[PDB]
Amino acid sequence: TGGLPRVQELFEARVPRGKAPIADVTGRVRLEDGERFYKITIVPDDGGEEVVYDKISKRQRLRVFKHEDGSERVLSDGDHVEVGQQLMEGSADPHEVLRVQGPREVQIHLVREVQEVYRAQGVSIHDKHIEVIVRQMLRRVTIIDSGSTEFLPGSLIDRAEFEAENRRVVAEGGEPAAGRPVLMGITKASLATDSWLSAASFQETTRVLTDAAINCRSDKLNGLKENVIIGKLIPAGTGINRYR
Amino acid sequence: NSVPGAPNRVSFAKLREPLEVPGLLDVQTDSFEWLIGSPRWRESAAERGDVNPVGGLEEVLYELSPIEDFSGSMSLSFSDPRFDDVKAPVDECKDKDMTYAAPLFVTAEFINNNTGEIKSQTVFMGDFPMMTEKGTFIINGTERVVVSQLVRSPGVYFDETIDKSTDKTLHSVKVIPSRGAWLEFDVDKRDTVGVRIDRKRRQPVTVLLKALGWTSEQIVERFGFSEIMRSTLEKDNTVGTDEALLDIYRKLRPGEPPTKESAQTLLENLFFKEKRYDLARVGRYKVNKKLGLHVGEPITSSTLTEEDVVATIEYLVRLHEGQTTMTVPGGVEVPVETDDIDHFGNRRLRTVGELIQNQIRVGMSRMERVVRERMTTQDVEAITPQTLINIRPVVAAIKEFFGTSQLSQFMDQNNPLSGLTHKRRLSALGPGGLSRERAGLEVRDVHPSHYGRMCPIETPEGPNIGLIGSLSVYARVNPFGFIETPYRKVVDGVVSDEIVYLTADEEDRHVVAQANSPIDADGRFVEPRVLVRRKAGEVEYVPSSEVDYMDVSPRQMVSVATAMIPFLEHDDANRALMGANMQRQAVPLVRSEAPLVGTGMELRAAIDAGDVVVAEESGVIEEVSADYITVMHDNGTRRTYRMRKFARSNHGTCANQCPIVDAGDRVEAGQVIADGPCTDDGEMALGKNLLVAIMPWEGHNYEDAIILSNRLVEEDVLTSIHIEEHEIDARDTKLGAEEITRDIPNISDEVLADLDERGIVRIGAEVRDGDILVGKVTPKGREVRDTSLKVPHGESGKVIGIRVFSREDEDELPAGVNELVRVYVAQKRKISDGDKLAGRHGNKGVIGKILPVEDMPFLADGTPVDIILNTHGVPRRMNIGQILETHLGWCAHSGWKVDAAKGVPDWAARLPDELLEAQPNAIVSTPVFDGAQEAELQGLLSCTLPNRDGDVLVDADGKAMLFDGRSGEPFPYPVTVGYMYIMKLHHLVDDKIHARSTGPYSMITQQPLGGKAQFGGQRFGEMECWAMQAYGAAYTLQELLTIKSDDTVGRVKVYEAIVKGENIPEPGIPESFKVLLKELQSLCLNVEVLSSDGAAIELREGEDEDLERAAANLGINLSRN
Amino acid sequence: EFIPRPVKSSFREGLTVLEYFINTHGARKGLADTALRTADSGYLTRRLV
Amino acid sequence: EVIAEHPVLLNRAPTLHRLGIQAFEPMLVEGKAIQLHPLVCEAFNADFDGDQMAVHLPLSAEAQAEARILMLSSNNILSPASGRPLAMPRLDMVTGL
Amino acid sequence: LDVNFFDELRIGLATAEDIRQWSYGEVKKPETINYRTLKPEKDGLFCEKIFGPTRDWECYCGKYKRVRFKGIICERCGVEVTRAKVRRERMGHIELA
Amino acid sequence: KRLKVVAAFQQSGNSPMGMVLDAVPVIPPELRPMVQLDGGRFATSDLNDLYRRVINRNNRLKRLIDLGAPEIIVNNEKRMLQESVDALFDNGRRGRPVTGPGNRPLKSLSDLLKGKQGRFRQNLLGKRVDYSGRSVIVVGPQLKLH
DNA sequence: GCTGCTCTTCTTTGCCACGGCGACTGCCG
RNA sequence: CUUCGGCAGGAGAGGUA
DNA sequence: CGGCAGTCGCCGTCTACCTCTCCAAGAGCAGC
Ligand SMILES: Nc1nc2c(ncn2[C@@H]2O[C@H](COP(=O)(O)CP(=O)(O)OP(=O)(O)O)[C@@H](O)[C@H]2O)c(=O)[nH]1
Ligand SMILES: [Mg+2]
Ligand SMILES: [Mg+2]
Ligand SMILES: [Zn+2]
């Protein structure tokens, strides 16, 4: 019962309730001891701006991580931080991890966090079964500037189409588009498929049908669900061209 | 005891019962007596202190009358309900399919204020259904039961919450009425007492007080001991009841005529009138005892006063400020506390009388509108009481309630226990209660206030778990609707014999001791410290100085189905729940012998159920047969009783009654005279005693399977009769009426050999599947078709009765019908593989094998066992009462005698007399919580009489040495042997097997139909598609989804290819896709199927040479010659 | 939470009446889970598929 | 002789994983109940206290070949999630051994 | 009509001309079926002239009741002599004021 | 947000004049059949009375207009016709649902496709099939694994 | 003035979970 | 070669694994 | 002008099977 909630959270990619800040730079920690605010400001090592990590009430503790020496301890004033670290205690933000550390770190985080819940109850699933889900969860990019690529700023389009359009415009042209990796849930990535038949048969039929009708969409009929619905052989197993 | 002719069943109990179990059907009959206004109810209500006895219909009539118009010159009033005699007896109503009811008459008087003429005459108001002697209604020939509803009482409910921020404790109130709008005070983030009147807005409350009339000086003098009130008063911005009133008037309804006349109207018609706000008498009594207002003085009137609107806010403010006690000018001191909406002091019971009175009230309220309207249309001096009353809405409401409703339910008639448990049942659902997904997890749990009122064990296990319960054995219902339980008063340390009935509210103020306290035979507790139940459900130890009540007995907290499980305290809760629920699915057997070891509840659960014949007066029996009994009374009057032989039940079982008296016996009032379906000599008996061996056996009892003997089939130990009814009708057709005769157009004469002259089968004939029962022909388009009653698939039996109703022969038939025939077919079903068996302790399983007698394990003398059970399912399920019952059953069957030549053994010190010596085949009784301890069982197992020879088969541990019936070598270790009580459940494999190759299809979509009644297919849902996609099987899935389901053209081709022996052709297109395309087009959407170069495919059928070159209905039908 | 009053008797000796009453709270939570919280797992399975 | 070497598909609800459907070789028995092998009760999650199962019949040649090769009950012994065996002795057989 | 030839599925808004092109006639009477003769009324929701014949190779009047008279339109009723299965693929329309 | 719609209507060849209707299609009669009850009264068909209301208020508006009634009456009639059409397409979206016998909301065209009981999730992703049966299972400790 | 056929549905009392996400809309600063 | 003639929607309640 | 935060409205809530009952009425308008 307890276990499932957390799993669902993780997969949907929602903002954790009991969140924790993640260190953004690396230098000397500055815990400006307050009452209901254990503010940590941390000025950089080389130099730069500063992160106002505040609004952390005393309803959670601090990381008892292996302190920067070899031996473990808790957090105070005068500490050395490294890019990526749970300053507080709780469940970190996958979006923040993706923005700061990178896709490899976010995949590690997600796989470990999901595996712990099932492993605590005595259930053994190979890791390769969650890699496909995590791979499906991050395949899109966000557009900041468009120029000649006719992409709506702030929209989300697939990586392959992004690279194809960028290469097409960079030839006989000079304005590559810029993108940023994004992290998706399992519902909002399911509702953003190319075919409208599968999306309409998944959820929210009226909205999907309205958008498809307005946008004049076309279905290529190259999936398992569409081939099941219309009455063809699914393109998997004994129904692929090599064996048939 | 207390029954004139009960069998002798010795008991192991150690305590004494001061109270006797009440009538188990009183909850149903007392409410109807109150509603009708019977003399019995008047007597019972006059024996107790009551101001004035008001009935159930006269109260509605008094709340209705008088009816006056806008002018005020005429009025109409009602009084004096009366009931005539019943039209027809119960048996004829069940036979001829009509309702059991009696006419209702009332007298109405018309008032002419101007002149003064008086018109009074009695008016007819419909037929009112009447309750039979067993608490059931007969509607259109079917037995029905109206269950009780668990609802939340009207009143005030102060609640407290929590926060997700600042963490300040917010409070609120809620004046929930019975018919009206809801008020809703509350505090918030800052000090802002608001009032979301009628579910909307958020105005301050000072506006309300001012508007009402409380002048600033008074409001600030009284409501000025907390900074909350004075700070809300400051920022009010409202000054002048005019301004206030108008502010709220405008607020309620935006953009409206702001006339002050209609403003004062609204205000005094919202919470102060007399036809739009109706706090009942329970809600008024509950409001005038929470705040402390006018106590004692009659509960006349039913509208919210302003004193209690002020008191609500005073109580709220006090609560918020922490002060845990207050007293309003005029009252008593009342604790300032919060409320529990699940407490049994806040939930009441809507019994059958209230449930039907609500519908009568609705009908009368509907008819009042027509009555009032008719006064402005007719002319004075021509207005008559028989011209203003329309009695159609009332009868419509009554008929709509008694049929097609969620609380009047089809009765359960598997056995007497199921019928007796269908009533005494409390339902949390219905029109005004919870839902099956809205209900959360706090209302489907056990509360500490359920003790002695609702049983914590008996409940469904599906999606209805926690929403349905059963009344306890000793409980009764208040006049207001609250459940009561009896307690025995202990004063000054001595336990008296005065019994006091207490509700939860009164119970949570005292300390209640336990029934198993060590009384010193004079009322004095042996031990100073005793165990008690305190207010919050906590259990603590107190000295015997402040104890003031004591439980009347153990088993007080269990229901009637749970109180029939021996060794209940040794079973876990889930197994006991399953056993209690499974006892009501047992089928009535042909013999029904009584249990060897049982509880004391099987005698009184059969008399109150009503399935046995009970003598009404003392006398001497004159003559006895298998159809009737005649008893001659002491004054010379004679009374004869008739018996029901082979009558069909609601669920298809057989109900039989057999006399158990001789031709010279003397009977007394209350003695059982005839038996019933599951009754043996007056006691409930649902199973048989079988010899049990507990051991694994060659894998035939793997995973809850059971091995059975062949003697149980040879001697018809587990056999049951099952009856079925079939009906047909002859209706008028445009091309000519239909008729019943043996003139079936051109058909062989070897199939019309059992039909008599009129064209119906003959009694005593054996019928198979596909045989003519009633021959009928209908004019087609001497137009003679053939539509006859044939026996459905899989059925077979012996025709046992026929009933014919014909229009001509003065019969109240329907409209357009000329003849109705009903045929009854009976069968005798034996036990076989796949049938379900169970015990009383949660055991259940399916017959895996039936073994010959000569290859079953047998004892040293050659006695084979009857049933083998596995030992791997006992310890992990925590139901060890079955082994204790097995040991005690062996001890009771064999007989015993404890050797007491030198004194009495230490283990038998507490055993009563007449339990030191028993004879073979004895019957004993182990009560539910006071029974045989393990020490006495261990002692009795070692003093057991031998068999016909001088041998002892079962040693002191309850184990016997067995031989093997296939090889002959003895088993190397002893095995546990004994006697157990096994029941046959109504889940038989003859009613579960189904198969289909081709049959009828649906009309919109061309998929096979669903169900077993018609040849229907099995749904291949979404998850099976996922499994077949994960396997990789792409041709099997395609064939399953197109050819077998929707490809209308490929079905016949596949059939012909299979029949002629050729290859299976390619599939085509399904029909559901085309239906979807048509619907999408009909939603103004332009959907089209394209090709490799545009050119939308038409998708239009195709000219086919679909000529039938086989002529043999693929399946949609059958076959005739 | 945990009730500070334990049950000292086993199912071989037999529980008392209050001991048996305070033990029926744990059987409702465990039969009301099978019927109510299987939706939370079958909706997740459908979304995952 | 018409039911010889013609596989059938057996299924129990709910079908939680791939081994909720398996193919068997039918034999004719007396009675109205289906007999099921003890060792396949772990994949199906079946016990003998009132359970029921559904039966389906492949028709074409490709369907028969798929049922006989891909979905046969004697070819699926290991779990497709971890590789641990599923058709192995349990309960009574473990006690005997 | 082979399903293997399907290439795409397009959706979009439909205008009044498309709606009037799909239709075969306009309904103008709210009546559905006569309760006495059990036959659909004229120019109703179940009309034979616009939706199709109710019986195979039959007309509303009775002049044509044989297969060889298919295709032609009756001179009095105006219904088409064809299959009765054409009643689940013909549409109508309502002309709003 | 606004360009997400304007560009959609600009790129393609469609016109924005598809949201205002001038004619309404009618589904084939075989997809909305009427069923006889005990050889007596009809059991209604939900879809067949919404069309009835539409036709009724359309012929009323047409006659009022053809005779030349004042503006207020024709405006009220047009409002009522619009509400009836909206109830036909999606019943309960705005205002109170159109009820039938026994206070039961009627079933609209848009309810034939959505939900667990809609067409998509009940008749296209899972079906009923022929050559299928069902019975109770027991244990045979004599068979082989196949 | 008969009874079968036919047509039609708005004041007046009824009305009765919980989390997540996004538009929006008066509203204060 | 066999002329006409002959069917299957919703709502509610209770159960089994 | 310019943020802005509460609020409300719409989306979703496991699979397969068995038994039973009930399904508008009132008022006006004919053709004799
Ligand atoms: N999808 C659903 N399946 C159910 C439901 N109720 C019962 N079942 C099925 O019945 C099965 C219950 O079997 P058990 O409680 O005996 C589990 P197990 O045998 O391993 O434990 P023991 O009783 O101790 O032997 C459960 O696994 C389901 O397959 C339900 O509400 N929904
Ligand atoms: Mg099991
Ligand atoms: Mg089971
Ligand atoms: Zn014609």
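Throughout, chain B uses Swiss-Prot numbering, with the displayed residues spanning 30-810, 830-1169 in order.
Every residue gets a Cβ built from N, Cα and C, even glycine.
For the published mutagenesis B:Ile147 to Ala, Swiss-Prot gives the following note: Weakens interaction with TRCF and CarD. As a published mutagenesis entry, B:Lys148 to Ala appears in Swiss-Prot alongside the note: Does not affect association with TRCF, but weakens interaction with CarD. Quoted from Swiss-Prot, the note attached to the natural variant B:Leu436 to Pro states: In strain: vr2; rifampicin-resistant. Under its natural variant entries, Swiss-Prot includes B:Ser437 to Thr with the note: In strain: vr3; rifampicin-resistant. Quoted from Swiss-Prot, the note on natural variant B:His451 to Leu is: In strain: SP28; rifampicin-resistant. Swiss-Prot lists B:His451 to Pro among its natural variants, and the accompanying note reads: In strain: vr8; rifampicin-resistant. B:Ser456 to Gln appears in Swiss-Prot as a known natural variant, with the remark: In strain: vr9; rifampicin-resistant. Here Swiss-Prot notes a natural variant, B:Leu458 to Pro, with the remark: In strain: vr12 and SP22; rifampicin-resistant.
Locations of recorded Swiss-Prot features on the structure.
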residue  : record               : contacts (Cβ under 8 Å, 6+ apart)
B:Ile147 : mutagenesis position : B:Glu138, B:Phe139, B:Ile140, B:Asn141
B:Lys148 : mutagenesis position : B:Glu138, B:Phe139, B:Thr413, B:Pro414
B:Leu436 : variant position     : B:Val175, B:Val176, B:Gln178, B:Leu384, B:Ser456, B:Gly459, B:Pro460
B:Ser437 : variant position     : B:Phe166, B:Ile168, B:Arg173, B:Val174, B:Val175, B:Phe430, B:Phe431
B:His451 : variant position     : B:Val174, B:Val176, B:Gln438, B:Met440, B:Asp441
B:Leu458 : variant position     : B:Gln178, B:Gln435, B:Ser464, B:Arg465, B:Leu496
(message) At a CB cut-off of under 8 A, do any of the variant positions B:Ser437, B:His451, B:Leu458 come close to chain C? List them or say none.
(response) none
(request) Specify the count of other C-beta atoms within 10 Å of the C-beta of B:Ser456 (variant position). (result) 18
(message) In the three-state scheme derived from DSSP, which category covers B:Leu436 (variant position)?
(response) coil
